[PDB]
Amino acid sequence: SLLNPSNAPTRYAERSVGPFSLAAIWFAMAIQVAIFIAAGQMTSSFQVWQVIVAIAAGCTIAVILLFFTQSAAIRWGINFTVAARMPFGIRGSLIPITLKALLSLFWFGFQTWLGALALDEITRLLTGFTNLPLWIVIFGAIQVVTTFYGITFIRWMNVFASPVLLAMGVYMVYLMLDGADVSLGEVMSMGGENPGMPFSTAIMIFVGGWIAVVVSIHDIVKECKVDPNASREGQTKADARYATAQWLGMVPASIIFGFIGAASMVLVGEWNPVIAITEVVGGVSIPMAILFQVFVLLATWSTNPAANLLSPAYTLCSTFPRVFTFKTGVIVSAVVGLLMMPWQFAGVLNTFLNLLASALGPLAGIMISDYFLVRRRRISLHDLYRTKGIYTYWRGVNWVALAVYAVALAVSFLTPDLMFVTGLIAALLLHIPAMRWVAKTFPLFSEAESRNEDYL
Ligand SMILES: O=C1NC(=O)[C@H](Cc2ccc3ccccc3c2)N1
Ligand code: NA
């Protein structure tokens, strides 16, 4: 048995996140520095209004993906790490999951840094003392301890941050536009003086930013409110009410702040609003500076933990269930995370990570197909928590599922500017024949699937 109280399905009575609450989780989660960089550098190839469109479109495809990747986590309360055991082996799943726990772990050390940068700036703007590594650890530590309260903290931190973050941001837009003496409509077309990038590849950059989060949204949405006694059609609207809720959460947030990064590039040549606003206004008081850094800190705290630390935690305590618990996996994830010192390799590896990211397309494709198409939403929680059962396949690993991944990754390369969507579509389509083959050797269903509700 692989079950322990932390990696256990989340019982109907334990659920705490409704449709309104999830948007407030996503809105603040979308407000973060790394879109500034992304949306800023985009002004090199397109003008601001198209980037906003590349953002809304890229935001929506992520949501179209969420409607599907979230449906199993909401209904059955299960892990990401646990759920992968289905198509890949119980152990074979550890391969893509290790790729993914790694991305996630990377992103955690990047934002701890940006956060650290903020706190260190707040302090050195009060004392000239300027030690970052100490502020790194201390920040890593602070998140973990607030992460100990799992989704309970996250949901509360984000409902109060959201309007504040929304307000600090709308304010920011006023300050830029005013101090430069420019209307909104004027800034909306100032970019794109170096065309070359396909607009599809533009859209693919905003999707693929949240590719880690969306492919493993599970770790968030297993906490969502569900009515166990719905139907096919009430379950679909439930899924849809949530997918819509995630849309209303990540779109208006990342559009306002995407625009700020782009505006920054376009007004002063820097994606970083700290620089661009400082200039345009010609310096600012130490208070109003510290604020901005508080923004960065508030903007980092509402995104890093929930998106980057939750999922390796659950990966640890659920693969080594007697070795790790949720709280200890969190400590081990933030430590592994920081000891990768990713803030000195983000510059370099940029193009490399975009590859690893869009190579999760088959993972999402194989997972959507396994649960929805092959098995028809009919799963056995019982077997997911046991070393030997219908999800063990060949001695813990489903090599045929690992084959579809490779194959789909290859085919993915035939369309570099649409890589992600072809490999998913390829894996999705290939899992079907691959699984109708494996079903001749191993069973796709189990008797024990009637104990499902016991877990809930
Ligand atoms: O899963 C994740 N955890 C994270 O910290 C990042 C956040 C992120 C980074 C870059 C982006 C670039 C373009 C659009 C969205 C982006 C989002 N992703
Ligand atoms: Na945030």
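Chain A residue numbers are taken from Swiss-Prot; in order, the displayed residues are 11-466.
So how was this one determined? The header says X-ray crystallography, 3.7 Å.
Positions of Cβ are set from backbone N, Cα and C atoms, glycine also.
The Na(+) binding site feature in Swiss-Prot is assigned to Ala38, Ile41, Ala309, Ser312, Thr313; the stated evidence is a large-scale study or a structure entry. Annotated substrate binding site per Swiss-Prot: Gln121, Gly219, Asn318, in sequence order, evidence recorded as experimental evidence. Here the residue is the original one, but Swiss-Prot notes a mutagenesis experiment at this spot, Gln42 to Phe: Strong decrease in uptake and binding efficiency. Quoted from Swiss-Prot, the note on mutagenesis experiment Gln42 to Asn is: Modest decrease in uptake and binding efficiency. In Swiss-Prot, a published mutagenesis experiment is listed as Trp117 to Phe, annotated Reduces moderately the uptake efficiency. Listed in Swiss-Prot as a mutagenesis experiment, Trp117 to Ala is described as follows: Reduces dramatically the uptake efficiency. For the published mutagenesis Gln121 to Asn, Swiss-Prot gives the following note: Partial decrease in efficiency of both binding and uptake. Under its mutagenesis entries, Swiss-Prot includes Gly219 to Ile or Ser with the note: Reduces both binding and uptake efficiency. Listed in Swiss-Prot as a mutagenesis experiment, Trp220 to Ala or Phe is described as follows: Little effect on uptake efficiency. Here Swiss-Prot describes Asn318 to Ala as a published mutagenesis experiment; the accompanying note says: Significant loss of uptake activity and a substantial reduction in binding efficiency.
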#### Entry: Filtered binding-site residues, from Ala38, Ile41, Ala309, whose Cβ is under 6 Å from an atom of ligand 1
none
### Task
For the recorded Na(+) site, enumerate neighbouring residues of the same chain (Cβ within 8 Å of the Cβ centroid of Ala38, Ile41, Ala309, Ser312, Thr313, site residues themselves excluded), in sequence order.
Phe37, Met39, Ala40, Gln42, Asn168, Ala171, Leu175, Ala263, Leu308, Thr310, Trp311
## Note on the structure
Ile41 (Na(+) binding site) sits from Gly219 (mutagenesis position) (Cα to Cα, rounded, in Å) at a distance of 13
### Message
Can you tell me which of these recorded positions sit near ligand 2, meaning the Cβ is under 6 Å from at least one of its atoms: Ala38, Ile41, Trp220, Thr313?
### Response
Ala38, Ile41, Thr313
### Query
Here the recorded positions are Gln42, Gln121, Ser312; which one has the lowest number of other Cβ atoms no more than 10 Å from its Cβ?
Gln42
### Summary
Looking only at the mutagenesis positions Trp117, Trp220, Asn318, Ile41 (Na(+) binding site) has its closest CA neighbour at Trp220
### Residues satisfying Cβ distance under 8 Å from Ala309 (Na(+) binding site), sequence separation of at least 6
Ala38, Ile41, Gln42, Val43, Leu175
#### Entry: Top Cα neighbour of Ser312 (Na(+) binding site) in the set of mutagenesis positions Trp117, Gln121, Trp220
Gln121
### Message
Are there any residues at least 6 positions away along the chain from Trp117 (mutagenesis position) with a Cβ closer than 8 Å to its Cβ? List them or say none.
### Response
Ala222, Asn314, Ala317, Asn318
### Task
In whole Å, note down how far the CA of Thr313 (Na(+) binding site) lies from the CA of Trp220 (mutagenesis position).
11
### Task
Let me know the DSSP-derived helix, strand or coil state of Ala309 (Na(+) binding site), please.
helix
### Task
Between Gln121 (mutagenesis position) and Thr313 (Na(+) binding site), find the distance joining the two CA atoms and give it rounded to the nearest Å.
9
### Query
Once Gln121, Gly219, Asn318 are set aside, which residues in the chain still have Cβ within 8 Å of the Cβ centroid of the substrate site?
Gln42, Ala44, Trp117, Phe118, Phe120, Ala222, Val223, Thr313, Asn314, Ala317
